Amino acid sequence: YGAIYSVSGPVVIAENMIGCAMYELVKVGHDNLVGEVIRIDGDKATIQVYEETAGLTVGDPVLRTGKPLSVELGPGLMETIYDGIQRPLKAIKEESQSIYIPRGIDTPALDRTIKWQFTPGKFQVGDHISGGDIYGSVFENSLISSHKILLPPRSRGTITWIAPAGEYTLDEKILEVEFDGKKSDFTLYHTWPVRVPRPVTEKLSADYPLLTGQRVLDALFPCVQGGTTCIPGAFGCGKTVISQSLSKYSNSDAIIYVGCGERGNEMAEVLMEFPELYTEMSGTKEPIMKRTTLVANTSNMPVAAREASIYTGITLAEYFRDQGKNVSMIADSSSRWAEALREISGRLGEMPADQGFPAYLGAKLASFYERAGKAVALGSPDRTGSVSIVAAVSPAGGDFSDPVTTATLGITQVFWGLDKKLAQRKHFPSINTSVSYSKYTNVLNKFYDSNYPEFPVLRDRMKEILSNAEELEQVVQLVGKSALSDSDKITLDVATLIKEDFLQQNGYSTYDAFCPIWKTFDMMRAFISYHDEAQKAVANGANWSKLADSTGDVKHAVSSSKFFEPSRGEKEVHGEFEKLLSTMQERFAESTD
Amino acid sequence: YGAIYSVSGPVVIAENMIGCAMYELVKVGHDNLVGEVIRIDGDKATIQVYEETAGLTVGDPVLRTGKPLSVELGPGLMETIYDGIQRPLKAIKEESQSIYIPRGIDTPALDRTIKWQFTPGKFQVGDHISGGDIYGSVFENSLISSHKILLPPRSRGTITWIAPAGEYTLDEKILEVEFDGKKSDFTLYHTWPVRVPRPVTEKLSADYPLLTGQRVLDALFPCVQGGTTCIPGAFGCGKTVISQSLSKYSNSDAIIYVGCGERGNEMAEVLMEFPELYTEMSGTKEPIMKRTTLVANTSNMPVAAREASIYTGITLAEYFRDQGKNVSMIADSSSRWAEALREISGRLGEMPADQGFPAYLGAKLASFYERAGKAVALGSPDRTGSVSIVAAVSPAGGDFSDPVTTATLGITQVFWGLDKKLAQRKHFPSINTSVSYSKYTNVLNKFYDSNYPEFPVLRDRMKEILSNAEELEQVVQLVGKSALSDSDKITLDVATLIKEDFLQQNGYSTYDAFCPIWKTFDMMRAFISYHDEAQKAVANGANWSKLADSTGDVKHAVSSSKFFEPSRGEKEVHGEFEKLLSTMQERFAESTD
Amino acid sequence: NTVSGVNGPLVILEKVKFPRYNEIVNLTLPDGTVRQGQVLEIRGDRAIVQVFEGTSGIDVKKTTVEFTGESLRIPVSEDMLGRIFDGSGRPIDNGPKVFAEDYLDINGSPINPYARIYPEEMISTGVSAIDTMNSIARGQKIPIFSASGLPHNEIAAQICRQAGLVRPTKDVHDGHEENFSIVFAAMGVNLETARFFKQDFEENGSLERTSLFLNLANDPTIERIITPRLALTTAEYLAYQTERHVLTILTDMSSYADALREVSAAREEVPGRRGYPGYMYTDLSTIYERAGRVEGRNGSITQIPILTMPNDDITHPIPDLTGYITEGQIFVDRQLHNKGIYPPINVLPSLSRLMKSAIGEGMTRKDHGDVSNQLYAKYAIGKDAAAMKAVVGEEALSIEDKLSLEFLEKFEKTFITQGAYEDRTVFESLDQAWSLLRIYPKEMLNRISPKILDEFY
Amino acid sequence: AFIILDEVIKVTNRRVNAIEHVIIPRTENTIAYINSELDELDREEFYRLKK
Amino acid sequence: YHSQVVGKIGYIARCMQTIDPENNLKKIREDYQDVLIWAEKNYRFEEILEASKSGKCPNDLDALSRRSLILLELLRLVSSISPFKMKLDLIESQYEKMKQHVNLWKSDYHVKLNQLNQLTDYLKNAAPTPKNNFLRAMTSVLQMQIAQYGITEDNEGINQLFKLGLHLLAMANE
């Protein structure tokens, strides 16, 4: 064991180290504080401890763990709240009587006091086994298995002992593998380092559609299962409704919410709001909490859980994606991780970079976005999995030209910006073609257009009218309404209702939170049909104010058809949107004559 | 004490520190140069040399002065010009015959040839003494005495030696304190550090107004005595005219002028203009120079006097406020002190800050503005005193977003702007309705209305006519000259006569410098009654030129009322306004018909 | 040992590293002054400590060392309410001692009472513009963003004076279930503003139930920076220990950030953007972390700090990190205060984090969030229509911009127009906003439900 | 001619008021933050090289 | 801390002894018995600092400055009325009336004492003009009427004499 020579701030120096490394985590002091050896100077190694140094005496023993900081992979991840450092937050409420552990909290990462239902998979005695194969399953979902028991990576052999169906503990072993002699005993919990990526057979292109729960987001530029999305904006852009809509209205088998720099109130509101919401796929009691995994942090929490929150969430998302289920990762935000890396770079005494941020934010940000994505699941079964990483960003320097927003936005393939002018009107998010871009919308429109889509023309026409609405509003604001024609006024009138109804996606009730493709395609088709009918009635003889004031509640009923849940019509297309086309077609004939 | 280890540039490095503090000033080498230990790194101490380091070699001794870097406070400060480092300007003008201090000066901060008569106080032998009590009195003025001999801070005990009355010098002792044996020797003058403020018994809210003599300044936004006021300078916009007019026209007992970064012509003009002009308090034998203190440092002198000029003026203003007299602190400017502190910070090798200024500029600027104010005298004798901090804020670096002007503007609660066109227009100050503002007008109107004010009713009506005329000028320019009504011409005509009579002042006679509160109170009531009688007379049927020609000498006498003597009613009330109210009431019937 | 060196407010001493981190050290000099401080850095045969008493005048080979044996912690007790104290934790009246009974660390919370349920209890303060446009909850941190030349101390004194009188009528409404307490923290403020806030605290009746910290610009920045952690530790210890709702007002954030920037250039830490320190997220994260519900379901810690701009720009790291880290913000406009509006609360960039989950049943209505969102969108569209009507004209604009232009003019001088001692409930703000909101048709109003919009326009 | 000048003056005053009202503040506010960011970026490289 | 309390107690006892040497003020001296008890016997600085450290004596700066302001205003009013003398019952009634007033710093008593002190200070170093003789006679009659009628009564003769002396002091040599 080493001896602590000096402790100044969040960094501690311990001499007599012969087992220290650059990414290995160890425990310093008698309280078992969470820390890791970042660098070494001669015979002593400098260890940066994210925990509070108030109450740690100089001269205590330091024992290195001999491996990097990782998390436990097994049954018990869903329905439990933990931190980014792989610590149990549920045990702190019983033992310490607090939400977060302030200091001196030595608890296990995996729960070993509860029993789970262990059932056998598609393997038996005498069959070959490999790393990533489905060795078992646990009933922890609505109608399917959630926590699938898989073997560790970089291992193989034959299953000598297979446990039967029943309840067992995490500390008890029910699996035995024989490969070149007695290899080791297998249990429910497994170890995996968070500083190394999860193994896989091969990576594939993302070609599956994903529901984000937003009419303007899915209508403007929808994402795929396995893509990277960046969301800039000062003071957020509606990450609560977008995060809850991605878990509730999302079509993924697993949902992972990770908070690296949250205050704690939004994570408690989103965590408590998950048990009240019912699953729409024939779920059970606590359906959203059983298939959701939450990693809660604090503003004054440890830097090891904040920086390791994206690594543990990406490792848990890769472990859930390795079994064959679709996982969605909602991270908020990367600016707290970049500021935590800049605080570690400034406190450690390393050379800084431009814009006050460290030089490892580009490689760590590119490795964090590169660690997620869609690919083939590792193992003998060869299942299909996907990991959608959605990380929002904020302006740390006060502008959109910083290295944090440009570094995360440059490596990402999908973008969803936020306009301050549209955000000031109580509409979040607000971007049509100036802050939003996506390359998978062409392949993503093939399936939604394959079912019953009209979004392929209405998305380009709505993006063209939304992009031309700012250019018409600039000349209309600068010069006035005297140098513009009636077509630009009708296009600005349709862009005002399309921006008011499409940009507003906050929701004032339970029916204003889900946004299907049929409702957005019907509203965009009705707005495009009203915009084409206004141009045809203006070309056949008519006025713009007589067309908009002549329409009135015909467009007001289409704008007001977002405060009810879809339970009428065929499956999701109510008759109010179907009769709006006949009412607009009947009003278009009377508007001409 | 220490030995010279090396000399590189304007800073000197001396080793062998065996107790030398980082706040004590000493002379390095055998030239007796001005310097102070700013920092210390190991055995070698870093001292900044504010003088020429020519002729200094390694291996020279460093003799400490035996105390911290401060200024001497005693009799003889009035009718003398010195620097911020407490350098004798009259001694340099007598010996060297120049206005610049030479290199290697080691003379005292006060003259010893001018003896004063010391008189004993009410303290006798046997009674205990303490810091703050008035131990005696010494003459410091040309005719009367205003310098009260009090006990210095950090001292207490019994009066073991009671010196009798008679004439003595500053070097000779007249008092001795006995506390724990031989504590120290007492004299007429005392030493105090410029980096520590003078302690008092308790602070109180300032509600007394500054006796300056401005009718528009006291009427529109009266700056009280003891508040923080900031003014934006332009180096020729009217900054020296307000200090020269405020020094001569002011009737305060004490005055402190602080020149930090002036060019040299304004200090010579203010220094030579003081003995030629007389005061309004009936002073004789140089009343303007005897009641004022001159602290003028040019832009070609060392930065120790420019940086210590605000601390010496704040310490002398704190001692003058502790003595029981009211002193007005006029400083110009804070940008020269911030640039002098940034030059010493950049030359010393410290870490820089935003905008090139040091990090301690905000704490020193906040402590300088927070140090002044109205308070009670320390010790058992409670006296009434006030310290008004009126510091100009010039531009630095060619920008307007620096924290010097923004921090001084946000920290202060009173503002008085100056315009280049207003100084050429013979306006003092150059702010009519949009260049000045004050938040302490409620307490100043409660106190000035507490004595015998009628300014509380016409205070908003005085600025309302100028805001109505200034708002009507843009409507008359853009809308048209014929769009205004008859009430706007009477309001603009009343605001033109009120602004020309009140704001229009350049010291034409002896009644334009000193202005009482009764003439400024009746002057606003005469213009308010003339505007109300003009609006009521025009509302009953009349013309604008017929109403102005119907007024005639009634409105013409109010503009020429400032040329008359201020002793009209008893000694301060204008008797022409009392009969002019009944004359305007009798002329209001002839103006309508 | 002795002081090896001194650079600014931090002095490097040759003491051993046997003592723990954050332990108090006493320096004994021959000049007749004793200075106490905490060890900021520990090493082998060397240490760096920041003293809270004295700035200059530290001897090198004449200083002594003393081991106190106690960590740097503010003693919080129930007897501190009713006396004037300083920022370092010393009374200025020369009265009794602190008499602290519990130990609370200033660097991070020592309990970590993160509430797992979001707050839904609306806390009123007597302002229809603040509480109506921004939904407040039990423990929601909402800062006030001001600039140079704005009266933020008058709005903080009006919020402190108005906070304490609505608690008796709000106690029966189920909005509050505990007593109300105030937290007074002043750093870099004038004596007239501290006496003006003390007159509002004595007039409101919170002088015997709150602690005052007097910090000026003449003391050290290390002693002034310890005042917000002691005030937040006393407010969190009293709110968690007593089960009462405590509102803490800490002004100003620029004076506390100036001590961190001044204590960042002399150290080995690299500065950030705009000349500020690179570790401002760790210092601001400690103050921002102490906010929300407490353990027991009966207490909370609400923070209402006043943040003034040091340069009058919207690109600073203090306003961007403080506005993004908080759950809302209150914008102040110079045109509203210069025009004659009181209080100058801007509703254009003003937005709250909780608008649909902070109002409950019994003390607030359900249409307050839709009326606040419709008033915010109508205020922004009325501001853009007022700028287009001021630039181009009302004749060139359409008929839709005239209703928002008149609604912004009526709501600018009707909604945000209030006195300095008059209170307004949240229920009257919806009925008062419903009369001003009835200027447009039902088709143009789309920020509310059709039942509440059809039942009341 | 009077009807032409009365129609031209309303366009000229609105164009001059719109351009004069919209001209300076975005370029000045962007130039100040660009100068401050260039000053901080110029200061950080000298601080690291001095360290 | 302790030096302001010991210097305030010794300065209060020395000011009370310098105000009245006969010791005929039992009403004003009755309230100051706790401060005169430490000055009328053997009491060092360690006993006053030790008794003030435990809250066994007055240690408030606002209460000590407010209580010392009445003795300073009474000593300044009794000292500014020289060479005329005032009665002990009139000084006790003026001290009791000034002690019962909420304002003792913004009242007209300190402004009237400062106005009489400016005329006495201007008359103590006056030039050889008739305004110093007429202002000296009017200041002597105003001092005799002010000492005879007290500072608590707002007579028209003291205001007319103070207005005539203040108007004569503002005059020049022409």
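The residue numbers of chain A are those assigned by Swiss-Prot, with the residues present covering 25-283, 738-1071 sequentially.
Each residue, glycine too, has its Cβ placed from N, Cα and C.
Neighbour count (other Cβ atoms within 10 Å of the Cβ, all protein chains): 21 for A:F259 (ATP binding site). What Swiss-Prot records for A:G257, A:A258, A:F259, A:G260, A:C261, A:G262, A:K263, A:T264 is ATP binding site.
For the published mutagenesis A:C738 to S, Swiss-Prot gives the following note: Reduces splicing reaction speed. Inhibits splicing; when associated with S-284; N-362 and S-737 in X10SSS VDE. The Cβ of A:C738 (mutagenesis position) has 27 neighbouring Cβ atoms from other residues within 10 Å, across all protein chains displayed.
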Note = Among the binding-site residues A:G257, A:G260, A:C261, A:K263, A:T264, the one whose Cβ has the most other Cβ atoms within 10 Å is A:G257
Note = Ordered by sequence, the long-range same-chain Cβ contacts of A:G262 (ATP binding site) under 8 Å (at least 6 apart) are A:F906, A:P907, A:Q983, A:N984
Inquiry  = Using the alpha carbons only, what distance in Å do you get between A:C738 (mutagenesis position) and A:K263 (ATP binding site) once rounded?
reply    = 14
Intrachain C-beta neighbours of A:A258 (ATP binding site), sequence separation six or more, cut-off 8 angstroms = A:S872, A:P873, A:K898
Remark   = When the recorded positions A:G257, A:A258, A:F259, A:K263, A:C738 are screened for a C-beta under 8 angstroms from chain C, what remains is A:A258, A:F259
Request  = Could you name the residues, excluding A:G257, A:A258, A:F259, A:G260, A:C261, A:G262, A:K263, A:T264, of the same chain that surround the ATP site, i.e. Cβ within 8 Å of the Cβ centre of those residues, in sequence order?
outcome  = A:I255, A:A870, A:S872, A:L896, A:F906
